[PDB]
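Peer 1: Structure below; questions to follow.
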Amino acid sequence: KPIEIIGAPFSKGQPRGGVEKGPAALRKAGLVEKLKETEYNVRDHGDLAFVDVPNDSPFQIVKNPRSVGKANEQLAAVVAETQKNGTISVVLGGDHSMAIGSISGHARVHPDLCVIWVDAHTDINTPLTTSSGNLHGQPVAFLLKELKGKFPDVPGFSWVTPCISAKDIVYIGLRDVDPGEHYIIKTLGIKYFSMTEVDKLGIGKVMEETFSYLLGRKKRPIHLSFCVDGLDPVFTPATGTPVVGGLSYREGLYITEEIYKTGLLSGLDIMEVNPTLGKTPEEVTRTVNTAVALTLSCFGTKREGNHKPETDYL
Amino acid sequence: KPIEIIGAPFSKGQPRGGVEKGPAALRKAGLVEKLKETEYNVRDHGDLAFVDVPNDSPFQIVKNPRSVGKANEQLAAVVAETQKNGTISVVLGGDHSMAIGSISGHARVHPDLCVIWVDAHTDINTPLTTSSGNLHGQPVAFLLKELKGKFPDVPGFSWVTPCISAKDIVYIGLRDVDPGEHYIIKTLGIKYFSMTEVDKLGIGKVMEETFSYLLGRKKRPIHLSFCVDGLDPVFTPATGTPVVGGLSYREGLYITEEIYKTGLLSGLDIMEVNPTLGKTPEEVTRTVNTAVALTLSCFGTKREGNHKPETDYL
Amino acid sequence: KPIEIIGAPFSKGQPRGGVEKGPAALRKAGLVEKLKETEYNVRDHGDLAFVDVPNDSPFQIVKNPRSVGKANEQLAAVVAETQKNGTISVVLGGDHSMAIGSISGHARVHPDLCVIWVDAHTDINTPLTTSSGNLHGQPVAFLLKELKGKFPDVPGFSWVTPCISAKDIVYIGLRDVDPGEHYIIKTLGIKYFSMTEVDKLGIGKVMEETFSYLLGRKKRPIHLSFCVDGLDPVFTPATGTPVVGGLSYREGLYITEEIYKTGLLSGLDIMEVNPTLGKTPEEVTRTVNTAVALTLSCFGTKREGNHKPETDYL
Ligand SMILES: [Mn+2]
Ligand SMILES: [Mn+2]
Ligand SMILES: [Mn+2]
Ligand SMILES: [Mn+2]
Ligand SMILES: [Mn+2]
Ligand SMILES: [Mn+2]
């Protein structure tokens, strides 16, 4: 089965430059070559060139609305292109705002898709709830169907159409929620397993339930959106919004391991990896190895080990 | 419901000076104002002046017995006073030996109360079993009813009256216990979950069984004494007696979260946070930041998030 | 209940020097003295003088076959001697390749013994499957009954007799396995708990299932081989092949505590602790402290604490 790497060197999703350097870091560490070693076929799409919109005046509080809006539209145009030819889409980003390109492009070809959002935030505010005009923490808002019309239209997001409903997605690793956000998720009653939950049940029971909830009834493709800030700052320090007491290195692979196991992974997002934010070359090396590591896990590489079929090693 | 912050800048309890700075370290970090942000009312009682006793000769091994006694007596006098006006007490200490006063004053108004001791030690040595005349490691030996008269009367501790029995207390996070201490808890049969127990059951099940143990039969107030050294040093640096293999930030959080949920916490202790014992300013910020995290957990703040009632954020 | 420490300062098991200094590291940290504080009797059998074989040409890929084979032959003979007199055999190593002598000496006197292999690796390659001629990562290949005659006879290992079968052994914390290795364990179907396992069950249930799998039917002596690298480097950094995402200082103790709990320990190995590889004295002090923390545990020392029998501390 096909795999297509699509770099998204973008960052206007937030105030700290540097995340457009993620792709270049991930590829540098050896992601593309490490993947060709798996049972899959790998075609690297290269890095998309994001045209900058001049005079991108702020829509109320939101910053860079036409820029962010334009990039994502170019992303969702690319994604549909690989998913159309039946090939799994791995997007190497920038900030999370690129999810709107990532998941909108996915749904065009697999409208019945679900989403597992591994993040420490819901990154799902509305241009009416953000205390910051930053769109990297609003990706979901623009996606949700039940959120259509619950906030103004934002210059550059006309092309967007709510693709998934509050029933088809599940958060994992939440720990920093704004009053606003907590409201929405409760009100719309979305399924999540916040830090608290993943203390009480354990990452073992948590993927068991998230699977019966999303795949309990019908079998449908999986779109995994992984904010490196999902695991703790001791495993991913090179991120813009780090937050204490997160998901261990282990539960992370566990996650990515089980998702492989479903044979249902359709879209994968490796967002917000920032090489310039590492306090030491180590932490940058740390954040990337564990970013690559999770990316190889969603594609077979197990911790008990692997071996090539039909090969008698004796 | 009322909350009353009581400043206990005491340290005589032990040899390492620096703990009487705890309050000033927790207040500085924003504890007081952080709390008024919750659904509760907050009145800061201020820091109690502790009269020093001249010529506080040592009773055999014990050190500063009269000094440590009078303070506590003035602590139970302040506590009992605010609990009388139906308000929850949060004591920012010093060394733990002040618990003596926080639990003694508490029981005068709620004599049927229980105690969830989260710490790395049992601080239950008798003036006869301590290898150090230190009182921060004995607060319990004085409170226990089954321990009345199993050791000599210590000058300054005549006013004390064992308010609780070996039945109404459970320990959490035990890992450093002295031969004498383990004996006592085995003999009197106290309910505990030593780190070994938390690895076995999970911080999930553990809180499930400690609740049905202390609250399976009758519903009573919860006095929560928390020795910062309760968690591992990696999280709680700036503590006098740090001991490897401790309770994570997450577990110490899941505990406090659940103590809220009961709606039964009555008295709270935030003991042994030492500012001067931090190897770097970071480590002083850290322990503090997470001593605060917990204090704001005991009162609502959830990781999944919080939103104000009756407010429609849409 | 006899204990016999046996220093095996060997290292030819791999390319990095330093491991021979292990014993002389554990010993300084005060291992022997600390053990005498337990309920056991202690006899330190000094360190073994290992004669170096001149002109130890490489058998195909394998390196130091004759020097490694001779050393172990001399270890096994020391071992089988103190097990003979009814004493427990604790071996402070070098490189793990000395397991071969440690477990070989052990099966002579207790041919019905079991082994719990706590290590980040399976150390079970064959001279035909190694990518390196390193014997520290093959010990098991020489011990297995099912592996007899699955490779060529290696110079110096003519004295070795497969003593345990695929059935009496179990791994714990595997997270780095080469293609070959995985195959083997799969094919001979060995009972293990990779890191994924420990995540999904917990160090609680894990020991429950390893005990009922190894001791469910008959009660037999337990040989515990502990590759310090089985833990996470943050706990055991001073090691030759560290690997991210290991067991916690807490599971590590949990494990050694339950093994004490059976009353069946018989043989114990504390291999591959290398003092020269700690980036800082601290990492050397750390690692060491826990190759002992763990040992003094296999002999009782409980985190809940201990107290001497018949001694009324009141
Ligand atoms: Mn995000
Ligand atoms: Mn995030
Ligand atoms: Mn303590
Ligand atoms: Mn204490
Ligand atoms: Mn190993
Ligand atoms: Mn090994």
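Since chain A takes its numbers from Swiss-Prot, the residues it shows come out as 6-319.
So this one's X-ray crystallography, 3.2 Å, going by the header.
Using the three backbone atoms N, Cα and C, a Cβ is placed for every residue, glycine included.
When I checked Swiss-Prot for this same protein, it listed these features:
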MUTAGEN   A:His101 to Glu  Reduced catalytic activity. No effect on manganese binding
BINDING   A:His126, A:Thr127, A:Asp128, A:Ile129, A:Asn130, A:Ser137, A:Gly138, A:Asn139, A:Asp183, A:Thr246, A:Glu277  substrate binding site
MUTAGEN   A:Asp128 to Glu or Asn  Reduced manganese binding and strongly reduced catalytic activity
MUTAGEN   A:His141 to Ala, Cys or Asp  Strongly reduced catalytic activity. Minor effect on affinity for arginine
MUTAGEN   A:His141 to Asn  Reduced affinity for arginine and reduced catalytic activity
MUTAGEN   A:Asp234 to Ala, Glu or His  Reduced manganese binding and strongly reduced catalytic activity
MUTAGEN   A:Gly235 to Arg  Loss of manganese-binding and activity
MUTAGEN   A:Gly235 to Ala  56% of wild-type activity
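Could you place these features in context, so I can see how deep they sit and what lies close by?
Peer 2: Around the Cβ of A:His101 (mutagenesis position), the same chain contributes A:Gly18, A:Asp124, A:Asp128, A:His141, A:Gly142, A:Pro144, A:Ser230, A:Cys232, A:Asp274, A:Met276, A:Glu277, each under 8 angstroms and 6 or more positions distant in sequence.
Cβ-based neighbour count (10 Å, all protein chains) for A:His126 (substrate binding site) stands at 25. Classification of A:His126 (substrate binding site) by DSSP places it in coil, neither helical nor stranded.
The Cβ of A:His141 (mutagenesis position) has 29 other Cβ atoms within 10 Å, all protein chains considered.
The 10 Å shell around the Cβ of A:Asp234 (mutagenesis position) contains 31 further Cβ atoms across the protein chains shown.
According to DSSP, A:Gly235 (mutagenesis position) is assigned to a helical segment. Long-range Cβ proximity for A:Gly235 (mutagenesis position), meaning a same-chain Cβ under 8 A and a gap of 6 or more residues, is found for A:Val123, A:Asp124, A:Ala125, A:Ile177, A:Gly178, A:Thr241, A:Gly251, A:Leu252, A:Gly257.
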Peer 1: Just to be sure I understand the contacts, which recorded positions have a Cβ under 6 angstroms from any atom of ligand 2? Candidates are A:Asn130, A:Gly138, A:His141, A:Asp183, A:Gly235.
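Peer 2: So the answer is none.
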Peer 1: Is it possible to get the count of other C-beta atoms within 10 angstroms of the C-beta of A:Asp183 (substrate binding site)?
Peer 2: 21
Peer 1: Counting every protein chain present, what is the number of Cβ atoms, excluding its own, within 10 Å of the Cβ of A:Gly138 (substrate binding site)?
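Peer 2: The answer is 17.
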Peer 1: List the same-chain residues at least 6 positions away in sequence whose Cβ sits under 8 Å from the Cβ of A:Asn130 (substrate binding site), in sequence order, or say none.
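Peer 2: Listed in sequence order: A:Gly142, A:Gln143, A:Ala146, A:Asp183, A:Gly185, A:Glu186.
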Peer 1: With the Cβ under 6 Å from ligand 1 as the test, give me the qualifying entries from the recorded positions A:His101, A:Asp128, A:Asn130, A:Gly138, A:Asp183, A:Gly235.
Peer 2: A:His101, A:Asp128
Peer 1: Just counting, how many other CB atoms are there within 10 A of the CB of A:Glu277 (substrate binding site)?
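Peer 2: A count of 31.
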Peer 1: So how many other Cβ atoms are close to A:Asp128 (mutagenesis position), meaning within 10 Å of its Cβ?
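Peer 2: Its Cβ has 28 other Cβ atoms within 10 Å.
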